[PDB]
Amino acid sequence: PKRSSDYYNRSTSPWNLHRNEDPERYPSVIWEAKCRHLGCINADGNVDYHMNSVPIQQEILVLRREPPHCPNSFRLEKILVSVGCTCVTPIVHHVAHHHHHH
Amino acid sequence: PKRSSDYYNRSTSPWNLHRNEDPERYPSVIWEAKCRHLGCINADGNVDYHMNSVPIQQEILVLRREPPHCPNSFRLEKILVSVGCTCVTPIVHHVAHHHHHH
Amino acid sequence: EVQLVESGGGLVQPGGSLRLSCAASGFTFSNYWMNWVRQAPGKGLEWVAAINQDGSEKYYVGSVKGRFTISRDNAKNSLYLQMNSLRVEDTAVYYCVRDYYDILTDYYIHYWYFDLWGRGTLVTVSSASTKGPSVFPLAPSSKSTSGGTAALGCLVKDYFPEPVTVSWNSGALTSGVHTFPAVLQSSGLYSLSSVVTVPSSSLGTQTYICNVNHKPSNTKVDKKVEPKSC
Amino acid sequence: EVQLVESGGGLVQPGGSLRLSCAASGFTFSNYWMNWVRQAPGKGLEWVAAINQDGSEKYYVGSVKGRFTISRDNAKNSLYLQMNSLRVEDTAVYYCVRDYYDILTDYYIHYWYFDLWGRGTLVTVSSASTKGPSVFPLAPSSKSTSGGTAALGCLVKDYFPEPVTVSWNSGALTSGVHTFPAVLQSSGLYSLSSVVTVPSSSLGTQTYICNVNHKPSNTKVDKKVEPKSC
Amino acid sequence: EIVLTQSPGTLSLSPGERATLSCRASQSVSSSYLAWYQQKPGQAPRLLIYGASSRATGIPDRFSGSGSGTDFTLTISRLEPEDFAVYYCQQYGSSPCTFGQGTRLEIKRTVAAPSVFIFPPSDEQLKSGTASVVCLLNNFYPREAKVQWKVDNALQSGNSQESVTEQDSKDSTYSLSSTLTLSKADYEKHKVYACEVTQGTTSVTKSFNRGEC
Amino acid sequence: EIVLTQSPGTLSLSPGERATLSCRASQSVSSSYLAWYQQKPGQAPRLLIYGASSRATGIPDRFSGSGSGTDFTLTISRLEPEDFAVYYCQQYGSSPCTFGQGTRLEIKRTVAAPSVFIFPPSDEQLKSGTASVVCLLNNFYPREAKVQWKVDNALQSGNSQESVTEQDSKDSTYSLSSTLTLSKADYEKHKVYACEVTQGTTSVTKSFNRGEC
């Protein structure tokens, strides 16, 4: 059993996971990432406000029993969930080919 | 119809999305994020190697027809997929409460 | 036709609050990132805060951390800057600016430079009270000591905050008029002089009145400048 | 009992390659982040590269970008540093180090400091060729000019690379021996002296031989130092 | 943060001449993301150049930019009267966006000596307890002039303030005001008030005797 | 990058004395993540302190650390002979981890004058075309000594190299070698070879005459 990732704590754009519980859901327990700071944590450990922590969104397939309280075989649905956070700036940067492909 | 996020291009840990296609999959077209650089792009637009771009992993529910080539009603499965990348360092940083809750 | 008009500026004491507004017109406001850029009197340009199209991203300069808040209302074509815990070094003209962008394929590319600027709004952070000027004459001699040319004027002293306007003979005298930029005195109040060179033979035949307007205190001073005859 | 032992060091020409290895023993190697730290002769410590437990993260100092590669084999309890396009300023003793960590609840906390160090491996990057030393006597006078004490020695000249060992009378003479640290000459070759002060009355009754070993060239020189009698 | 250093601080040239303005960055600017702005007194800045060398919309051909990495230039091939303003460079290759401190481009004309006038404080001001003595230097060139105050031949220090107008749009000259502030009691204790204006190898002293014609 | 500046470069104290070592950071170190290492000649560094004030395993009570932000101290309440080594501070609050340049802690003893010896080149070396003239300063204190070479009374410059031993574990002295390198042809053109050793207000010159007893 491998140790669950600590990226949420070591990221320059750290996040906390919030539990979402509903009986009309599969999985019933869903973990949503909420960015810790508006800014990003620089190399020195300080918050820089010329950078922003933004949540990465993903469309997840969840099972919904129609009519309610009837689990067997039906049709599922899609829901947007925040998986983690990334650090952005207002600039689209361009960097050489030798730094690429990793 | 809202413009799909450009975080993959403005992130300090940028990524590219690779298409995964299989007839025994729902959704059949899956987008996997692959980190562009080993390092992270600093504020100046340069690659810093005392930081690392790491992919954020998420467990997605995918439909698998058993026996193959029979779509109607059966039992689905879980698969780990890379959604995007984040910037990490070897240090777990600690920052004051007024910079928190955002 | 495209325009940005800022409002909300004024005098505020240190530790005070002020909200700036910028009205955008002639373009699709929601298509653009916007910024606030400031300029202290007689100094350079300085970035303050940035905001993206839908306000999901907000960026700030190091010196305004936790004190200033940038926001926008895309339905009201408005940009805002909430300024709390104001400091004396926050005194500046604040400009509302629009950022250039491109659309390559179906991808939006923001560039952090400004293709449109407002006219700016003056923000004065000081503990000095609003006061109208004390207008004193800079009287010419009745008998000249500079040939055919005489200088006369008005010393516009101890007013706060900026600005003042000075006219001569209700705007009928403009030629050879020099209204000097205001200097901040050690008292924290401004002072300036407005001068004019006229023919010394006109001193007996022509009345010279400086009209000093100070909108912050709603004071207007009309001072007749008479020759200092012996 | 815990240990880190580096190997792979040696002389390499500028533009060359070298692979360093570090063998870990006495602890669970896979539980730790590891680093390479270097020290140029007579200088300070400098971080080179870091690697996490499973090698999913690799960090490097600015000066080794694209040239050095850190890797590990958790089944073989080994750490590696692949050094390509080597430069003269890469000349240093390279240390293999283990990073301290904590386990708070079920969470692993890495700290970027080193609770265990290897003994290091010398990496010399130079265009100078491996050469054994030329051993010359530092002969004492038969008739002393320093009272009862005479100094004698061996000048160990023009050898490359480091290290050399110097002993006297096959290790039987240790008291009052001073083997000086090597100095890099303008030729790119090293030179040192090894001296000993003995009673001047012993010069006739005792033989003095310096034993110079130079493992890089597999050369051993035994030089009898005879008094310079007139 | 990238620091932008502009050179020279002030550039004095005549219409028709070529202007070369320099912007030096403390570190390399990504993708040559350097812009230039022109700002005239009382007005907002206006974009001239972007991407180091591209002209903004409506910008004439006489304006051109060049450079990469850390060194950038703004060139005006033939100066027109309207081009005399303050110019700022700005980088957008590094977060946060930063500006240079500016280069003021002023009109070079012939040396003109100023008409010096001295004004005693008004009797009206004297009842408030303060005496302001004003010295006016009218329509001179260049901007640099040394103004010194003397009270009964004793040179004054720290009790004056100067103000200079913008360059005149018609004759390209400057005017300067120097104000000497004294208490009424100090003003009444002395007789001779002198304003000494030095421009090169020439000094002009304009004076008055308190309570005299 | 956080730059760590250590002070003093060299600290000369006797066993029993208290040692105070300083580490100054160019910027604040997060969570006081500062470590100290001791390194003896020919050996690898050894961790003493972590988290600015905590002792590593097996480290005696005489070693203590303090400080936060930018200023940190390493204290040795009572120095023992084994504590004389080089000490490095290291920060791990900012990426990348960086080290100070070190403080060498050396044993302070009484001033001892060196026994000076001069050696002409061997006749064996002379056939190779090079002459190495050696000057030995044996068992002196302090480490600082001025060694000058004179050839027929002409002061030499740029043709010598010095080497100093580690502090002697028994008497706490240093020994120094100074080597003068000349071609055989230059060596044979001159007669008097002198090595001048200055220590304070005293100079000792040890010499020889080439081809003389």
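One-based numbering along the chain as shown.
Quick check of the header: X-ray crystallography, 2.2 Å.
Yeah, the Cβs are placed from backbone N, Cα and C, and that goes for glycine too.
Annotation for B:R10 (mutagenesis position): no same-chain Cβ neighbours under 8 Å separated by at least 6 residues are found. Where Swiss-Prot documents B:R10 to A (Swiss-Prot position 69) as a mutagenesis experiment, the accompanying text is: Impairs binding to IL17RA and IL17RC.
Long-range Cβ proximity for B:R19 (mutagenesis position), meaning a same-chain Cβ under 8 A and a gap of 6 or more residues, is found for B:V29, B:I30, B:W31. Quoting Swiss-Prot on the mutagenesis of B:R19 to V (Swiss-Prot position 78): Decreases the affinity for IL17RA by 5-fold.
Under the DSSP three-state reduction, B:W31 (mutagenesis position) is assigned to strand. Record note (Swiss-Prot), mutagenesis B:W31 to V (Swiss-Prot position 90): Has no effect on the affinity for IL17RA. The unchanged residue is displayed.
When secondary structure is read from DSSP and collapsed to three states, B:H50 (mutagenesis position) falls in the coil class. According to Swiss-Prot, the mutagenesis experiment B:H50 to S (Swiss-Prot position 109) carries this note: Decreases the affinity for IL17RA.
Less than 8 angstroms from a Cβ of chain D: among the mutagenesis positions B:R10, B:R19, B:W31, B:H50, that describes B:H50.
The number of other CB atoms found within 10 A of the CB of B:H50 (mutagenesis position), across every protein chain shown, is 23.
All protein chains considered, the CB of B:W31 (mutagenesis position) has 15 other CB atoms within 10 Å. Listed mutagenesis positions (B:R10, B:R19, B:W31, B:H50) with a CB under 8 Å from any chain F CB: B:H50. For the recorded site, B:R19 (mutagenesis position), the DSSP three-state label reads strand.
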